[PDB]
Amino acid sequence: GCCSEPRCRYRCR
């Protein structure tokens, strides 16, 4: 996971 966090804005797939 990562999209839920701000660190992965457009990164999280």
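What you see of chain A is 20-32, where the numbers are those given in Swiss-Prot.
When the header is checked for method, it gives solution NMR.
From the backbone N, Cα and C atoms, a Cβ is placed for every residue, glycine too.
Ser23 (mutagenesis position) carries neither a helix nor a strand DSSP state and counts as coil. Around the Cβ of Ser23 (mutagenesis position), a 10 Å sphere holds 8 further Cβ atoms from the protein chains shown. Record note (Swiss-Prot) on the mutagenesis of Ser23 to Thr: Extremely important increase in potency on human CHRNA9-CHRNA10 nAChR.
What Swiss-Prot says about the mutagenesis result for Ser23 to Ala is this: 1.7-fold less potent to inhibit both rat CHRNA9-CHRNA10 and CHRNA7 nAChR.
Quoted from Swiss-Prot, the note attached to the mutagenesis of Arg26 to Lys states: 1523-fold and 14.2-fold less potent to inhibit rat CHRNA9-CHRNA10 and CHRNA7 nAChR, respectively. With a 10 A radius on its CB, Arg26 (mutagenesis position) counts 9 other CB atoms from all the protein chains.
One mutagenesis experiment catalogued in Swiss-Prot, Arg28 to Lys, is accompanied by this note: No significant change in potency on human CHRNA9-CHRNA10 nAChR. Long-range C-beta contacts of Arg28 (mutagenesis position), restricted to its own chain and to partners at least six residues apart, with a cutoff below 8 Å, are absent. Taken residue by residue with DSSP, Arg28 (mutagenesis position) is part of neither helix nor strand, so it is coil.
What Swiss-Prot notes for the published mutagenesis of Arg28 to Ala is this: 1511-fold less potent to inhibit the rat CHRNA9-CHRNA10 nAChR and 5.8-fold more potent to inhibit the rat CHRNA7 nAChR.
Listed in sequence order, the residues of the same chain lying 6 or more apart from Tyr29 (mutagenesis position) and placing their CB within less than 8 Å of its CB: none are present. Here Swiss-Prot describes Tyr29 to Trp as a published mutagenesis experiment; the accompanying note says: Relatively important increase in potency on human CHRNA9-CHRNA10 nAChR.
Quoted from Swiss-Prot for the published mutagenesis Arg32 to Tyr: Extremely important increase in potency on human CHRNA9-CHRNA10 nAChR.
When the Cα atoms are compared, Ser23 (mutagenesis position) and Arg32 (mutagenesis position) turn out to be 11 Å apart.
Cα-Cα distance from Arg26 (mutagenesis position) to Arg32 (mutagenesis position): 13 Å (rounded to the nearest whole number).
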